[PDB]
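*Asks:* Sharing a structure with you now.
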Amino acid sequence: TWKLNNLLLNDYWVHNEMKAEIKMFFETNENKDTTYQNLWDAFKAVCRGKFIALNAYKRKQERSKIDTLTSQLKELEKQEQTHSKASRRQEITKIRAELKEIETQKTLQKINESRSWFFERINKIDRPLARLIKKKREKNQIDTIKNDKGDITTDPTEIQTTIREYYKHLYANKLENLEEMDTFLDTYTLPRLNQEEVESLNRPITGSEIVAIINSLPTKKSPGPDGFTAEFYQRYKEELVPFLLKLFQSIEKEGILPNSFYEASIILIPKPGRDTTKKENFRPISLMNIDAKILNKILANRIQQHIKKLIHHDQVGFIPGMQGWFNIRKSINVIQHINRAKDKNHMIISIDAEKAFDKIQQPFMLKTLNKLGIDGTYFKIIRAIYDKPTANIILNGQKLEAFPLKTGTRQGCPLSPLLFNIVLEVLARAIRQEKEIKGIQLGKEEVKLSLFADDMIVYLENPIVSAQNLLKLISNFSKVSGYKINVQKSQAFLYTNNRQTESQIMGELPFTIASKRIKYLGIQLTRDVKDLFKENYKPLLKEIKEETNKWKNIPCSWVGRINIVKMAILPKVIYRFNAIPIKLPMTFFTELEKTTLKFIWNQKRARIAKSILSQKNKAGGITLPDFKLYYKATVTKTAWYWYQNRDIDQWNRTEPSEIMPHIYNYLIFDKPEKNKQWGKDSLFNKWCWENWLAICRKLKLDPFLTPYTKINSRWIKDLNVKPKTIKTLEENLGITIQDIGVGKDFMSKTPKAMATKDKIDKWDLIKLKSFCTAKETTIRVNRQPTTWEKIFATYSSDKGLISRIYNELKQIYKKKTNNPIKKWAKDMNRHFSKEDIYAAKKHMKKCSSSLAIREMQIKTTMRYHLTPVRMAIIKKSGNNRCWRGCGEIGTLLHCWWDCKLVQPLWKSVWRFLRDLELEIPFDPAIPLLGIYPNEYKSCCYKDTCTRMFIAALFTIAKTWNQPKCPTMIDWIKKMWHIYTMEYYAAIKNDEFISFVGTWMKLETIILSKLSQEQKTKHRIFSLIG
DNA sequence: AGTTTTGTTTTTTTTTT
DNA sequence: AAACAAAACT
RNA sequence: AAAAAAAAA
DNA sequence: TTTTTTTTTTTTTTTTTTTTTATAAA
DNA sequence: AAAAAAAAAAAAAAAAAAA
DNA sequence: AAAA
Ligand SMILES: [Zn+2]
């Protein structure tokens, strides 16, 4: 079955013919007999046909010469076989050689092209490095599977039948009781969209909307069953988008889809560590056509605008701007409340939904949309999409016969996640509204539910009544919706005053009772909150220790191993900090850093100090992750939510408020509080406050009255001013005291303020006039804000907040280090200006795109290499002399520059620079460090010199302790290797004008010095010419 | 008059369902 | 993490 | 080897 | 209830102790 | 020669007792 | 070598 191979899109001739036929198809074809839906499927057939014609022709053309020579040789060899003479064997000898020349040249090019691709990526956080740490990828092929007989089979036709029949049954059964659905939907109170909102859904599609979706499609994804890729639509969006608009407008008008929109391919993937004998162990994934995903993406974006009107904030899955940790922290706070309570009669239930996305009944889903008030053009298009979807299984690369999808949301569809949530919201609203299912009361807060997609946790009081009523309600929803739970797989914590009462409740209820812990949303919830460290963080250390112990022999430099820690370990560490930000002992961070460094330095002591790696200006932009500062950044981030004071944030309100509530709304940028007895038992919030204050005093800020203090603050409320005055000021003039104005500004700065000024209570204005015009209030409020203050006050989005705080903490907690560049300046008798030390650092960043070439320079500048001087100190044995055996003290400058065995190579390099006709002094700082004197700092040739010198550095380092000269031919070979890698990259990324500038003059010199014997032996020949 | 800093944009991988 | 463009500070 | 949201580099 | 003094913890700096056997390619 | 670890000193917060 |  055909797929477009994306490489064809690159090729300027193939591209030109497609543009010709795309225009020519449509302008020929458009006549009033076809519907536009039929005309679109006809267009796709012609395109698929033409791509086959172009691929076949191109392959035939590229081979044409070897095709000819094979014939030409074969008749001459048969002419000899009939009539033999020596010159026929001469001719055979020549042509058969040229056959070998052509065939090897093609073999080289493919090997050099793949090497070039790897050369750009090596040691970078990219798919090659990701694959290195992963296991070997298990093949799709399925040899053997079991029958429901309890029997085992290997016959291909039996296994094809048994898989297909199983999936065909799951999707088959559509409910018919529509009258009973309407009753359930009427029973409860549900939201509605207003007119203005409904006008937004039903508005006509436009071209700008389509191109915005095309531009954002992910690249390198599998195509659907018609085999066109996202890269095709991106490439021809100029010609296609006019016709795509005509298609969607015809769908709006008529409610009819093209037949291809219904098709999908199901691929089966085996589950890890699971027994392939059983069909249940595979997981399906569905591939839909890209044109159908474009339409579905349009619809999902429209409904996403409204979704916060429809869905309560107890649901956080798939919702823009919500966080999964909101439910984790709320749940831990509920468990603490129960642990503290004197009378315990409570239950916490984690509910196991079964295959929820597949089992939703489509008629109930469409009725739900009407009750929320979605109807018209938007509802008509959604109804068309569910009219007749079908799937084909693809097993062992073989396409099985299709079956209808009569239940479920479409498993690979943009629109399915939100449609599932909207249906589940009907159940969530029923549970909240039923007063005989009792929630848990936390001061002014009641908590019943938290949801994440289909995952559900429930918090109940008086369980023996309350849990029975919950099960009844779910049974009723199951009948109409199709949604189903496995009650024995569901786990609960049960709290009772004594064990007789426990035995009774357990007798009646079906659930599995958990004694220590329950896995939830990636973490462990514990029955007592005192065990959070033991169940969450002690295991996380053990997991990282064993994971790095597996990797220890991977073929990777210290540069690549640093990137492994950032790629694999850092994300799971951050996730655990963000879910459970409890006070952690210092030993946790000591074990974590020791483990991580021991891996990076391959169990030998560090070659470069962690303090130099700490900072991005040093070591050419290679940097080591600081886990203490990521921890501190995560703990402090909570203060942003306190200042925002949002009603969606109920996780923040759920902590014990025994002494005094609401204190967190007042803390940030506001008057200090007399009493310290608040927050006595706080798990999260009291520790957040202590970290916030410590950073403010490290900055020597005054945190308590600021250019960002609110009008809704203790500062104003300690004045006795009526709440109507406060709300008047916010509604008219904005929310900061600075928006009022202090001192001479007090209202005068705008006419809107003095327009407001008359409106306020006579006596309140005198109180406010006194405070705002005082000397200290003017001084404190008028100062310029720091970048730290700007983070918490200014930003409307929580996005990016850990990375923003972490970059500040790096500047604040910065520490002093030795500089290797200074030691080099002592090693030579010279002083480097601050401008030279800057050039050394910039060169170390910009000498290459490849980390392979950059690493060699970084090691040279940062004094990586061992020397006999250093080695004699370590062994404390006084032989400090040069391993090469010239009879001299082996300083690092001797090893690189001065040794008489190395000196003939560096003189060779200087002969090439004179053939380039550059006049450059013979100074060790230019090749070793990239420090040019002031005349040459700007020059146009530095790109060339950088390649010559780094090639020479490789050549010396390869024989570091060997008693022989490095040789000119080894240097030429290394330099030509780099040339080859850069050439294929320069084509692939269309940089070729730059490449020719750098290499062209150097290439001419390298070729002029070699003999044809040497060029043949080492395959040195031009790729430009 | 030039260089440096700050923010957005395009590209990778990992967390949950 | 990289690159590119705009504005302020040296 | 697909969909959604979130996070980092 | 606030003020004053002492005690405890955390962080920063200084000083001492111990090391690895060549490197790049893979 | 160079990096990391360990100990000592300094500062700030909390508690205890008296005014 | 460490991709599809
Ligand atoms: Zn020597």
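Using the numbering of Swiss-Prot, the residues shown for chain A are 249-1273, in order.
For this deposited structure, the header notes the method as electron microscopy, 2.5 Å.
Every residue gets a Cβ built from N, Cα and C, even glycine.
Found this in Swiss-Prot, in case it helps:
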- A:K519, A:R522, A:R531, A:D600, A:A601, A:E602, A:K603, A:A604, A:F605, A:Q659, A:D702, A:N734, A:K737: dTTP binding site (BINDING)
- A:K556, A:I559, A:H560, A:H561: Mg(2+) 3 binding site (BINDING)
- A:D600, A:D702, A:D703: Mg(2+) 1 binding site (BINDING)
- A:1242-1260: domain 'DUF1725' (DOMAIN)
- A:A701 to M: Reduces transposition efficiency (MUTAGEN)
- A:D703 to Y: Reduced transposition efficiency (MUTAGEN)
- A:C1130 to R: No effect on binding to RNA; when associated with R-1134, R-1143 and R-1147 (MUTAGEN)
- A:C1134 to R: No effect on binding to RNA; when associated with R-1130, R-1143 and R-1147 (MUTAGEN)
- A:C1143 to R: No effect on binding to RNA; when associated with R-1130, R-1134 and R-1147 (MUTAGEN)
- A:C1147 to R: No effect on binding to RNA; when associated with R-1130, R-1134 and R-1143 (MUTAGEN)
*Asks:* Against which stretches of its own chain does the domain 'DUF1725' (A:1242-1260) lie, if we need a Cβ under 8 Å and a gap of at least six residues from its ends?
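*Replies:* For the domain 'DUF1725' (A:1242-1260), the sequence-distant neighbours (Cβ-Cβ under 8 Å, at least 6 residues beyond its ends) are 1160, 1163-1164, 1191-1192, 1195-1196, 1220, 1223-1224, 1227, 1230-1231, 1234, 1268, 1270, 1272.
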*Asks:* Hey, for the Mg(2+) 1 site built from A:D600, A:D702, A:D703, who else sits with CB inside 8 A of the CB center?
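*Replies:* These residues sit around the Mg(2+) 1 site: A:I599, A:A601, A:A604, A:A701, A:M704.
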*Asks:* Name the secondary structure element type, per DSSP in three states, that contains A:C1143 (mutagenesis position).
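*Replies:* Note: A:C1143 (mutagenesis position) is helical by DSSP.
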*Asks:* Could you give the Cα-Cα distance between A:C1134 (mutagenesis position) and A:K519 (dTTP binding site), in whole Å?
*Replies:* 63
*Asks:* Write down the Cα-Cα distance for A:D600 (Mg(2+) 1 binding site) and A:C1130 (mutagenesis position), rounded and given in Å.
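*Replies:* So the alpha carbons of A:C1130 (mutagenesis position) and A:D600 (Mg(2+) 1 binding site) sit roughly 71 Å from each other.
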*Asks:* What counts of helix, strand and coil residues does DSSP assign across the domain 'DUF1725' (A:1242-1260)?
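*Replies:* Helix, strand and coil residues of the domain 'DUF1725' (A:1242-1260) number 17 helix, 0 strand, 2 coil.
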*Asks:* Can you tell me which of the binding-site residues A:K519, A:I559, A:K603 is spatially closest to A:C1147 (mutagenesis position)? Compare CA atoms only.
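*Replies:* It is A:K519, whose Cα lies nearest.
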*Asks:* Near the Mg(2+) 3 site, what residues other than A:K556, A:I559, A:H560, A:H561 in the same chain have a C-beta no further than 8 Å from the centroid of the listed C-beta atoms?
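*Replies:* Going along the sequence, the neighbours come out as A:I555, A:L558, A:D562, A:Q563, A:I567, A:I896.
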*Asks:* Could you say whether, by DSSP, A:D702 (dTTP binding site) belongs to a helix, a strand or a coil region?
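*Replies:* Coil, per DSSP.
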*Asks:* I'd like to know which of these binding-site residues, A:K519, A:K556, A:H560, is least surrounded, judged by other CB atoms within 10 A.
*Replies:* A:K519
*Asks:* So which one is it: of the recorded positions A:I559, A:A601, A:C1134, A:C1147, which has the fewest other Cβ atoms within 10 Å?
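*Replies:* Each of the recorded positions A:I559, A:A601, A:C1134, A:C1147 was scored by Cβ atoms within 10 Å; lowest is A:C1134.
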